[PDB]
Protein chains: 2
Amino acid sequence: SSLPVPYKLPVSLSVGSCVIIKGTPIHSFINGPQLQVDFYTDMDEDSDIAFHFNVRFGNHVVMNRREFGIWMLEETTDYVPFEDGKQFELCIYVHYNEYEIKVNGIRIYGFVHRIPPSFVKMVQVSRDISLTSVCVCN
Amino acid sequence: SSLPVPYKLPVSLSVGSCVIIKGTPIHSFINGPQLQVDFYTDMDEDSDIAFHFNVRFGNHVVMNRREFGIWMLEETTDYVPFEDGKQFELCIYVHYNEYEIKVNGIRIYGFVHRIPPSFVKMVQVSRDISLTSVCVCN
Ligand SMILES: OC[C@H]1O[C@@H](O[C@H]2[C@H](O)[C@@H](O)[C@H](O)O[C@@H]2CO)[C@H](O)[C@@H](O)[C@H]1O
Ligand SMILES: OC[C@H]1O[C@@H](O[C@H]2[C@H](O)[C@@H](O)[C@H](O)O[C@@H]2CO)[C@H](O)[C@@H](O)[C@H]1O
């Protein structure tokens, strides 16, 4: 891996920001690897989470937020167009109303803001991947 | 312009970070356009500057830092491989000892750190350009 995992990146996000994560699962899909991305409101990992994204590769995605320390109503999709063994590109685009999530150029979900994305101060990329690059673009 | 100018971007920089700025001068070179990039230590524009970069297109580049509110010893180079009228790509790579400055893929300078780049909290892109994108990569 080019970057350490878990990777904690201090960020400032605004409408129009894009978070681009490139990496490779470290296990084949029959071994149940996961990839997790958390949009934290502080560097402290017990702070609130505006957007939590966990992919069980070959299975499904779970998304949520944590508000006042409490996990809210979980959202899911079974659309996980990742390829076994290959590098992926995960793009999270900050729109005025939602985070748009794209996997290898394919839009899979739009997670609507329940707090403004300007409250996000750290992005954590974790679990069973090797990281090639993380970019934040405007 | 896709982004407002002056563009003030809150950033966190570490060794291995790359700041990629894409834009176009808004005047032809005979009209003396400039492009300026400041690596500020705070959002306040009177805070100290770890790295100041000002290109007089078709002319030369001036670089400096501002410490305790005082401009230090100015550095210059006449290597300014920008093209009149065209989009440029300006890459600033944070190495352990220096910022490496590339213009359209060409390394033109290495400005050595006099404070650690982790002290940079805002990047300001200013003067006579239209901005297409600013990316911070690791
Ligand atoms: O919702 C994401 C969030 O939930 C926790 O796991 C849930 C689990 O998804 C649910 O099926 C079960 O009923 O309650 C669990 C709460 O412990 C995770 O622990 C957390 O990491 C998040 O992934
Ligand atoms: O060194 C960059 C810094 O200097 C100021 O301009 C200098 C100028 O470059 C120098 O030739 C003259 O002798 O002193 C000036 C100080 O006022 C700029 O004002 C500042 O914006 C920076 O560009």
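Here chain B follows Swiss-Prot for its numbers: 2-139, in order, are the residues you see.
Per deposition record, X-ray crystallography, 1.6 Å.
Each residue, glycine too, has its Cβ placed from N, Cα and C.
Database features, via Swiss-Prot:
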MUTAGEN   B:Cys136 to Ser  Loss of homodimerization; when associated with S-138
MUTAGEN   B:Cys138 to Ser  Loss of homodimerization; when associated with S-136
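Within 10 Å of the C-beta of B:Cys136 (mutagenesis position) we count 16 further C-beta atoms, all protein chains included. Every protein chain considered, the tally of other Cβ atoms within 10 Å of the Cβ of B:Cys138 (mutagenesis position) stands at 17.
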